[PDB]
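Accompanying notes for the structure given below.
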Amino acid sequence: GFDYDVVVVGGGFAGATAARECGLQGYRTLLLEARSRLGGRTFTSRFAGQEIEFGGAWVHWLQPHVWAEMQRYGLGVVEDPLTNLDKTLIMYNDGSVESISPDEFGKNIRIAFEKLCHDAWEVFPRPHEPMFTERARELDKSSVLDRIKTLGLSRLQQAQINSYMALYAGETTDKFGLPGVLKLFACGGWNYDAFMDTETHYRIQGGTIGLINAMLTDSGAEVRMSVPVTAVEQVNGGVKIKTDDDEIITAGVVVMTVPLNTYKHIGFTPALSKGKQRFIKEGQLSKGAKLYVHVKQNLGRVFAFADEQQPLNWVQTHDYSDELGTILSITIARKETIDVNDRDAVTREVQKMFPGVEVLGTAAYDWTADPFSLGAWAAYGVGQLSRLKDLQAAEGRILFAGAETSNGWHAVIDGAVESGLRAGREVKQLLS
Ligand SMILES: Cc1cc2nc3c(=O)[nH]c(=O)nc-3n(C[C@H](O)[C@H](O)[C@H](O)COP(=O)(O)OP(=O)(O)OC[C@H]3O[C@@H](n4cnc5c(N)ncnc54)[C@H](O)[C@@H]3O)c2cc1C
Ligand SMILES: CN1CCC[C@H]1c1cccnc1
């Protein structure tokens, strides 16, 4: 008799949902978390006196799985105001910064987006079966820049949507797969307004950590923190999991939910399938990071795009007041473009967009540097989505979940919740 029935690896949303599924089944469930905190690529902290989100935290009811979880646990929405900006700006790869006044900005970006996903519906009638139509399979041969070039856009709108998709790719759009973007838009209802409503509009009452804690308290599982898994060995119709302090924990099955980019630091015995190995060594493309700045001046509601060779690719105002000053929430698609390491560099680069600003405070998360994320959100490279199956397939008594392994909203929390549900299904399968 092994130590536990099931061992979940990773205290993210995927792992939390899997642990809940298997605990409600009455299995002896243990969850191991490398970091000293739960939530994984979601993390609520505080800066300059207020609550902030260094990772994922915005959800929507058009996302079925996490919304069902919120319903089950009674978690309401918290709406961030995103109405009538005071200044919308677009910075180009050459450093040019032009202030467009909102409505024109918004409608030209709508044009660029809709023409980018012109064939979304036909290519993806079933967003949850990404490669149902094989025309999506053939489009996975293409980049998103490949179609951006063939859509004949404005220079303004080309810059807009290319910075958008560089954010979504955590990379340069030349490496960004096309079918992933099209499928994500499909899941959103093939509609620009509805899909955009699921961007940075609604957060979870009590926070992503609130939902994580609800799921974990419910599951009844044992949660160990600051316990990294370094190796897994399938033996004896079960599995042995090795921690970084060389302790062995036996289980009937293990559900791996740690990000793809980190699989390279876990040794599997015997070796995983060849497609799984290829995926593990490729990983995914996103190299983003989160950054909050706080400057003396009040700049009101503000939004700003920046294309892929500028650093502060996504910028919006978190809060504003004549006395407090201004707080800038910012997402960077690639950490090699700006090192939030440097308050000098952050001040320089934000002054390039809001000339004459006094930087009071800085707070940053470099997800690319974190050993247990080695990247940000899921972002498929060219040709990856079409073989997603290899990453999903269970290998013996080893089950694989995680946002990157989901079929629907792969680039956000919902993908992780769906991963966990599927993992629980497979666990029930192999333990009944
Ligand atoms: C800046 C940013 C903004 C985002 N915005 C949103 C958003 O607004 N809305 C949204 O829905 N999603 C958003 N996303 C996506 C989102 O936060 C993630 O997709 C989601 O958390 C995926 O969860 P996961 O379980 O699949 O993986 P993770 O949450 O990363 O879970 C992996 C866990 O495994 C652990 N781990 C790794 N290696 C080991 C090991 N060897 N042993 C033990 N444990 C290990 C890690 O510590 C981590 O806790 C955002 C992400 C980022 C980074
Ligand atoms: C949650 N999204 C998934 C793709 C990129 C990420 C995102 C969206 C908006 C602002 N910052 C990050």
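The residue numbers of chain A are those assigned by Swiss-Prot, with the residues present covering 51-482 sequentially.
Heads up, header says this was done by X-ray crystallography, 2.7 Å.
Each residue, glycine too, has its Cβ placed from N, Cα and C.
Mapped onto three states, the DSSP output places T250 (mutagenesis position) in coil. When Cβ atoms from all protein chains are considered, those within 10 Å of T250 (mutagenesis position) total 15, not counting its own. Quoted from Swiss-Prot, the note attached to the mutagenesis of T250 to V states: More than 10-fold increase in KM; when associated with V-381. Does not affect kcat significantly, but shows a small decrease in catalytic efficiency.
According to Swiss-Prot, the experimentally introduced change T381 to V is described as follows: 2-fold increase in KM. More than 10-fold increase in KM; when associated with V-250. Does not affect kcat significantly, but shows a small decrease in catalytic efficiency. DSSP gives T381 (mutagenesis position) a strand state.
Applying an 8 A CB threshold to same-chain residues 6+ apart, the list for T381 (mutagenesis position) reads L217, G338, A339, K340, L341, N363, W364. Positions annotated as (S)-nicotine binding site by Swiss-Prot, on the basis of experimental evidence: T381.
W427 to Y appears in Swiss-Prot as a mutagenesis experiment; the accompanying note says: 2.8-fold increase in activity. 7.5-fold increase in activity; when associated with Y-462. Unstable, loses activity; when associated with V-462. Counting only same-chain residues six or more apart in sequence, the Cβ atoms lying under 8 angstroms from the Cβ of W427 (mutagenesis position) belong to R91, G106, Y218, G220, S336, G338, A453, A461, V462. Mapped onto three states, the DSSP output places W427 (mutagenesis position) in coil.
Quoted from Swiss-Prot, the note on mutagenesis experiment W427 to F is: 3.5-fold increase in activity; when associated with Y-462.
Among the mutagenesis results in Swiss-Prot, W427 to N has the note: Loss of activity; when associated with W-462. The residue drawn here is the original one.
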